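To start, the structure under review is shown below, and the notes come after it.
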Amino acid sequence: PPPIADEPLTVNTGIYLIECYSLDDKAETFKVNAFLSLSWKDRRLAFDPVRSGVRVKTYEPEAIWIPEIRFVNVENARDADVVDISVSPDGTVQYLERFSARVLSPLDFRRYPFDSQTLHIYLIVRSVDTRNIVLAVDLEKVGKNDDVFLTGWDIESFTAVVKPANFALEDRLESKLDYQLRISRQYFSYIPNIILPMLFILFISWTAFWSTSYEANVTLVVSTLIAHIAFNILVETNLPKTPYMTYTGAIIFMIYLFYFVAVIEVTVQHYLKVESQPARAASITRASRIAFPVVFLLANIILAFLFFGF
Amino acid sequence: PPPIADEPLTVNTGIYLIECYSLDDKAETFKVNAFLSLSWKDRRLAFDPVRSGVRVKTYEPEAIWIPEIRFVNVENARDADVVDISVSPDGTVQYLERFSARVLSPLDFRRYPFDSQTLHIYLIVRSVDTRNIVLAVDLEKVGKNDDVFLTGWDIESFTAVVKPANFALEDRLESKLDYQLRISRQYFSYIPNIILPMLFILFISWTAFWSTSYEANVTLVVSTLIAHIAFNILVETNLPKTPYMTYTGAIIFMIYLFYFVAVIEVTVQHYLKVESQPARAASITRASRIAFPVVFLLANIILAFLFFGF
Amino acid sequence: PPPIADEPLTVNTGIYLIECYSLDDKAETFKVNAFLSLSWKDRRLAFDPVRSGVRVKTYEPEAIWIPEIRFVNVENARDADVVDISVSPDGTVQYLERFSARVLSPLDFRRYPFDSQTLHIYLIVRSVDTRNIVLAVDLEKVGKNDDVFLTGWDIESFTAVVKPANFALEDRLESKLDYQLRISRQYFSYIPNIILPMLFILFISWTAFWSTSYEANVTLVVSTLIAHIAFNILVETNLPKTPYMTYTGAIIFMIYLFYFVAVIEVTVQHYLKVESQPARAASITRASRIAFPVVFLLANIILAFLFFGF
Amino acid sequence: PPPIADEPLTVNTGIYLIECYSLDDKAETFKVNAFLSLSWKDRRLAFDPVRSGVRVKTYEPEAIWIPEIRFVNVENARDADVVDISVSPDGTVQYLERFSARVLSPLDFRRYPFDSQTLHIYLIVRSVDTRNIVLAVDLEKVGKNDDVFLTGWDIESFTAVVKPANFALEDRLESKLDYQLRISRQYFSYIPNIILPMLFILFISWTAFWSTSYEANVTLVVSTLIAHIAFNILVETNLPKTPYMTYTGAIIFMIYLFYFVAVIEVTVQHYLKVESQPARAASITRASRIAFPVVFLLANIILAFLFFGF
Amino acid sequence: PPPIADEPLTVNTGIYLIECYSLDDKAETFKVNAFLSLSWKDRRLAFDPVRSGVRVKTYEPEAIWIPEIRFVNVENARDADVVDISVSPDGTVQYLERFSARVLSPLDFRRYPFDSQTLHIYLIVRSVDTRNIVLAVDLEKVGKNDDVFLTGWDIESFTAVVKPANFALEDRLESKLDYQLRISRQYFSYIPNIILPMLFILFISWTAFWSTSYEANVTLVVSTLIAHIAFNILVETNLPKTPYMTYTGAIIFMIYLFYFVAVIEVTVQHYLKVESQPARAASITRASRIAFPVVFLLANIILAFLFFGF
C-alpha cells in the first residue's frame, strides 16, 4: 500500500558500520555488519499530537508501508533485524534495521603489497506508481564505530556519493546510491616474511661469483632457485588470477631471470675453463659480481617507478 | 488454484544477471544473483479499469495463482525474494523476483589454460490440469549488468535458446528453457606464474649437456626434476580429475619425458666415459644439445596443433 | 490423523535423481538432488467423480494425512519442497516432493585408483496404530536423468532392492528400503599425474647402478626418495585413514623398500670399494641392475594379483 | 503450564544414536544424529479409556506441557524434529524427537596414534515450581545402530551413568545425566604412512657411519633431517596444541636428537681426520654404528614403557 | 509496550559461560555458549500474592515487555533460546536465556608464543521514551563452569566492569557493559615442535665452521636455510598479518641473518683460501665459532628483554 503523493518520494538513507571483517583477497569480498537508517514522509499517517497518545507512535513493520531497499552487490540477500520504527506527527517515518551482508567489491592488486582500496556498498530501490529516489543524510552515515577492525588494513574513511544513479531497468525506474569504504593495506608483515627473505636467498644465490666449483656452484644456484619457487607459490596463493600484472608479480618474475642468467654464467664460466682459456672465465666471473647487483638495483627502480612513480 | 483456459498456458521468462561470482573450477559450479521475470495471462483477474482503482493492481503472492519455476541444475533450492507483482486489466500478470543460486554446469578443460566455456541455467515448470510451456522474452533477458565480474574470466554473452524442451516426466509434461552464459578464460597470469617458469627450469635442466661432472650433472638434472613436480602438483590441484587429457596435462607430462631421457643420456655419457671410449660420450652429448631443444619445440607444435589446430 | 484400515498400509516409493555431485572421498559423503514419489490408498477421501469437481483434486499438504518418510543415512534432515499432491477418486494419493540431501555412504578403497562403489540412500517410515510398509514402484524409480554428473566417476545404474527391511525399533515397527547407486571410478588422470611420475622417479633413482660416485649416488638416490614423499603425501591426502591396506597404499610402500635397499647397495658398493676389493663391489652393482627391475616387476604382479586377481 | 504434583517430577531419558560422524581431532568435536526418548507422568491428562477415543491419544507439542531438555556441551542449540507424542490413560507421556547436534568433548592425545577415547553427551533440565530430576531407561538407550560409522575409530559401547548430577545453578536446581560413547582409535594407516617411513629415513640417515666423505655424509644426514621435518609438520598438523606431551610427540622429538648427534659425530669424525689422527676418527665411527641403533631401540622402550606401561 | 516509570530503568545483567571453544587466532574470534540473566522492575505487573495464583507467575515472552539486549561485537545476531521468565509480586521480572554467539575480540600477538589475552563480550541496550541503563549483578555473573575448555589456553577469570558506558548514538542514548575473559596461552607444544627444532637446525647450520669443503659447507648451510623457511611458513600461517612485530617474528628473522653471514663467511673463507693466504681463512673461521654462538645468545637476550623485560 504505497504513499499517495504528488511527486518522487524521497527516502533518506544512512549506514553505520558497527563491525567489518573477513576481507577475502582471493574471493574479492568482505563482511559488514551495520545500522541502516531510512526516512520518508507518508502524510497518510500524520497524527493529531494532542487528540491521542504521545509524541511519536511505534509501529510493527506489518502495519505501515515500507520501501524495499535491496543491496546491489551482495551474494545472497542481506540479513536484517529491525530495531525501531518511529512515526512523527507530520507523517514522517524513521526506520532503523541492523543488517549483516557479505559484499562483493573488486580490488586493484596492481601494487599488491602496497595497494589501496575502495570498497562499495550499493543500495537500489525499485519504483511503482510513484517514483522513488534515494539520498544520503550525513548524521546517520557518520557510520563507522571507533572500533572497526578489518585485520590487515587501515581504514581511511566511510562515505557516500550524495547524487544517486537513476537507471530505468525493466519498464520501471530505479535509484542507486554509492557508499565508499576507503582502505589501504598494512604492508609490513610482508617484509620480514616475504620481501627480505626473497632477497636474502637471491644474494646467497649469486655468492657463486666468488666460487669456482661448478658442483658447489650448481648446488648453490639451484638450491636457491627452489627456495624461491617456495616463495612464488606462497604468494601466488593468497591472490586471485588477475589479468593484469601485480607489482610483487613482476619483481618475483624479474628475479626468475636473475637466476636464469646466473645459471647461464656459472655454466659458461666452465665450458670456458675446461676449454683451456680461463683468461676469459675468471674475466666474466669478475664482471658478474658487478653487473648483477647493479642491473638488479637498477631494474628495480625502473619497475618500482613504472608502477608507483607513474 | 490454476488459470482455467482453452489451451497451453504460456509463461514468458527472462533473466537479468546482476552479480556473477565464485566460479569453482574444482567443484564445477558458479554463483549467480539475478532478476527473474515471469509473465502470463490469467483472465480470471481482468479488472474494469474505470469502475475502480487505477491503471494496475499490486498483489501479495498469497493472493494470486503463480507458476512454480524451479531451476534444474542447482544444489539446494534457489534463494528468492519477490520484487513486484503487477496485474494488468486484460488479466495479464507481471512477476519479478530477485534470486541467488549456485548453479552446477560442467566445464571442458581440454584446452585448460586457454579454454572457453558455456554455462547453463535451466528452468523447468511442471504442468497440472492445463499444460504449461515456458518461453524467452528478450527485453527482460538482456540480463547482464555492465558490471558483471567473474574474476579470471571474460564474459562474452548471456542469452537463451528460444525453443523450449518439452519432456514428459512422471505422468506429467514439463517444459525446460536454456539460458547460456558464454565465457572464455583469462589466461595470462598463467604465463609469468606457471608456463614460463616451467620452461626456464627445463632449459636449465639440460644445461648439463655442456657439462662433464656426473655429480654436477645429477645435482643439475635431478634438482630441476623436483622443481617440476612442484609445478605439476600446483596445477593438478586447482583442477578436477578429468577422464580426458588436458592441454597443460600433456605438455606437463611430455616434459616429464624430457627429464627421463635427459637423465638417461647423462648416465650413458658416463658408463661410456669410464668405459675407455669418450670418442662416443662427447659425441652423444653433442647431439643431445640439438635433438633435445628441437624434438621439444617440434612435439610442442604436434601437441599444440593436435588440441587447438584440430 | 492416520488412514483407518484393516491391514498394513503400503506406501509406494520412487526416487528420480536429477543432480548428483560433491562425492567427498575424505568425508565419505555425496550430495543428491532428486524427486521423491509416494503413493498410498486413503479411502477416507474417495470422491464421487460426477457429483462435484473434476477428475482429480489437488490438496495443500496441511489438509491430508501424509506419511513421514525420513532418510536414514543423512547428516541433517533432508531439504524438501513439495511439487504436487493429487488425490484420485478411489481414495488414492499421489505425492511428489523434490529434495536435496547430503548422504553418508561408506566406500571401499581397497583398489583405490581402480575401485568401484555402491552408494546407498535408505528411507525408513515409522508406524503408529496401523503398520506401515514401504515398497518400490519402478516407473517412478527409473530415477536418473541422462545428465547426471558426479565428476570423476562413471555412473553405472540407480536401482532399489524391492523387499524392504522390517525391524522393530523402540516399541514400534519400522520399514526400510534400499536405493543403490552403482559407480566405478574414472582412473586415468591418476596415470599421467601420479602413477607414471611415481615410476619415472623410481627408475632414475636406480640409474645409480651404472655410477660409481657415492656423492652423485647419494645425491641421486636421496633426491628421488624425497620426490616420492612428495607423492606419498599428495595421495595420502585425498584419502581417509582406512584400517585396511589400499592398493596404491601397498605399491607406494613397496616402493619405499626399493629405495631402502637401493641406498643399502650404494653404501655397500663403497665400504667394499674402499676396502681394497672392488672385485666384489662392481660385482654386486652388476646384479642390482637386474635383481631390482625384476623383483619389482615381479612383486607388482604378486601385489596386483593379490588385490584384483583375488 | 507445568504438572502439579506432590514431589520431584522424574523424566525418563534415552538416546539412540542413528548416525555418528565428523570427529574433528583438531576441533575436539563430533557430530551425532540420534533419537531422544522422554517420558513422565502428568496425571492432569489421564483419560477414561472407555468413555471416548481409543488406547492412546496423539498430541501436537503445542497442546501439552513438555520439559525442556537442553544439551550441555553443544556449540549452537541442538537441531530437533519431533517424531511422536503418545499419552497413556494413567497420564503418562511418551515423547520422541530426532535430533542432530555437534557435541564438544575433550580428547586425551597422550597416546596419540594408540589412544582410546570416551565422548560425552550431557543433557540438563531446569526446574521451576516443582523440581525436575532426569534418569536413564535402558531399553530406550540401547541407542546405537549396528551401522554406526565414525571413520577412523572403533566404537566400543554407548551407555549412560544412571545417577544424575544435581547442582543448584542460579537460584534454581538443575539435573544432569552422563551419556558415554567409548571409542578407541584405528591406528594402522598410521604405520605404512607415518611410523615406518619415519624410521626408514632415520636408518638411511645414519648409513653415514659406513662412509667417509663429509660431502656425501652431510648430503646424507641433512637431506633426511629435512624429510623428517616434512613428517613432523604433517603430524603436528592434524593435532591440537596440547599442554602435555604426545607419545608420537616424544618419539618424534627423540628422533630430532638422533639427528643432532649424528651430525655431531660426522663433523667430529672430520676435525679429527684432518687432524692427523684417524686412529680416533674411524674409532668413533665404529662405535656410532652400535651405540646409535642401541640407544634408540633402548630409549624407545623407556619411552614406550613410560607412556603405556605406566 | 515499555514500563512507565519516573526515571532510568535499570536492567541487571549477568553472564554464565557454559561452553568456550574455537578461538581462531587467524580470524580473531571465539565461540561462546552461556546463560544470560536479565532483571528489571515493571510495577505494571505487580500481583496481589493472596488474591490469586501462587508465589510467582511464569510468562511466555510474547506477553510481557522485555528489553532488547544485543551484543556489540558479534558476527551475525546472537543465537538464543529462552529458559524461564519469572515475575515476582512487587513487579520484578527474572529473565533467563541461553545463547551461543561467535564473538569478535582482537588479540595482542606481541609476545606470540608467550602471550596473554583479554577477550570482550559487550552488550548494549537502546532506549526509547524511558532511558535504559544496564548493570552487573555478580551472583549471576560468576559465569564460568568448572569445565570451561578452550583448547590451547588457560582461563584465568571471567568478570565484568561494573560501570557501564553511556553514549548517545543516533538521537537516542545507549548503555554498554564490559564482560572480560582473561586468558594466557599454553605455550609448550611450541617448544618440542617449533622452538627447539628451529635452534637445532641453526646449530647444525654452523657446524660448517669446523669444515673446509665449500661443497659440504654450502650443502650444509643452504639445506638448513631451507628447513628454516619450512618453519617460517609453518608459523606465519597460524597467525594474522599484524602491523606490529611478533616476538617469534623477530627471533625468526634474526635467525635469517645468522644464515646470511654464515653463508658470507663460508664464501669468504674461500676467496681467501684460493687466494694463496689461508693464514687468514682459517683465522676467520676460528672467530666465527665464537662470535656466532655469542652474538646470538647475546642478541636473544637483547630481544627477549626488549619484549618481555620492557
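All residue numbers given for chain B refer to Swiss-Prot; the residues shown span 50-359 in order.
So this one's X-ray crystallography, 3.4 Å, going by the header.
The backbone N, Cα and C atoms fix where each Cβ goes, and this holds for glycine too.
DSSP assigns B:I244 (mutagenesis position) to a helical segment in the three-state reduction. There are 16 other Cβ atoms within 10 Å of the Cβ belonging to B:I244 (mutagenesis position). The mutagenesis experiment B:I244 to Y is recorded by Swiss-Prot, whose note states: Marked gain of function, with a ten-fold shift of the proton dose-response curve towards lower concentrations.
In Swiss-Prot, a mutagenesis experiment is listed as B:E264 to A, annotated with the note Decreases cation selectivity. Decreases the binding affinity of TEA and TBA. Nearly abolishes block by Cd(2+). Applying an 8 A CB threshold to same-chain residues 6 or more apart, the list for B:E264 (mutagenesis position) is empty.
One mutagenesis experiment catalogued in Swiss-Prot, B:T268 to A, is accompanied by this note: Increases the binding affinity of TBA. Weakens block by Cd(2+). In the three-state DSSP reading, B:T268 (mutagenesis position) counts as helix.
Non-local contacts of B:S272 (mutagenesis position) by the CB criterion (under 8 A, 6+ apart in sequence, same chain) are absent. Here the residue is the original one, but Swiss-Prot notes a mutagenesis experiment at this spot, B:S272 to A: Increases the binding affinity of TBA.
Neighbour density for B:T268 (mutagenesis position): within 10 A of its CB lie 28 other CB atoms from the protein chains shown.
Chain C comes within the C-beta cut-off of under 8 angstroms for the following of the mutagenesis positions B:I244, B:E264, B:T268, B:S272: B:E264, B:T268, B:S272.
Across the fold, the C-alpha of B:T268 (mutagenesis position) and the C-alpha of B:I244 (mutagenesis position) stand 23 Å from each other. In sequence order, B:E264, B:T268, B:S272 are the mutagenesis positions among B:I244, B:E264, B:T268, B:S272 whose C-beta falls under 8 Å from a C-beta of chain A.
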